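I have placed the structure first, in the form of structure tokens, so that the comments after it can refer back to it.
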Amino acid sequence: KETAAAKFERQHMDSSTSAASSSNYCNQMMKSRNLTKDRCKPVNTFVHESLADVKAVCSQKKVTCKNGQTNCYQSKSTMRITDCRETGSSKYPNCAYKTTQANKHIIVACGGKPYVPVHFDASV
């Protein structure tokens, strides 16, 4: 039922908060977004910007993706993001993450019609 675009939103978009304060944001969010249900996703980034702002990135700087494709775009300015990295002591079913907040340019792959982000590639 879930499309590639809805999936990118569930995995990376948090337009509710602007900052990932509380070292427990990742622990909470990785679980609520269903990223720990079948395994502990080792790494994941959440973007604290409006949907409209992240969607606009597909019309910004075209750059190569990490895998070599060329359907990736880099955001004009930095954006508020949260890095979630599994800790050395995390173990499925009890995944545990370290929350890291930063302001970086994000790179995403876009596709479809409407043309929207469908994959989070990297942050620079």
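Here chain A follows Swiss-Prot, giving residues 27-150 in order.
For all residues, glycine too, the Cβ spot is worked out from N, Cα and C.
As annotated by Swiss-Prot, substrate binding site applies to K33, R36, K67, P68, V69, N70, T71, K92, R111. Look at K33 (substrate binding site): DSSP puts it in a helix.
Within 10 Å of the C-beta of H38 (mutagenesis position) there are 20 other C-beta atoms, taking all protein chains into account. Here Swiss-Prot describes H38 to A as a published mutagenesis experiment; the accompanying note says: Loss of activity.
The active site, proton acceptor annotation in Swiss-Prot covers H38. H38 (mutagenesis position) carries a helical DSSP state (H, G or I).
Under DSSP, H145 (mutagenesis position) is assigned to a strand (E or B) in the three-state scheme. Every protein chain considered, the tally of other Cβ atoms within 10 Å of the Cβ of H145 (mutagenesis position) stands at 19. For the mutagenesis result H145 to A, the note given in Swiss-Prot is Loss of activity.
Positions annotated as active site, proton donor by Swiss-Prot: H145.
Across the fold, the C-alpha of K33 (substrate binding site) and the C-alpha of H145 (mutagenesis position) stand 9 Å from each other.
Within 10 Å of the Cβ of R111 (substrate binding site) there are 15 other Cβ atoms, across all protein chains.
Of all the Cβ atoms in the protein chains shown, 12 others lie within 10 Å of the Cβ of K33 (substrate binding site). Cα-Cα distance from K67 (substrate binding site) to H38 (mutagenesis position): 13 Å (rounded to the nearest whole number).
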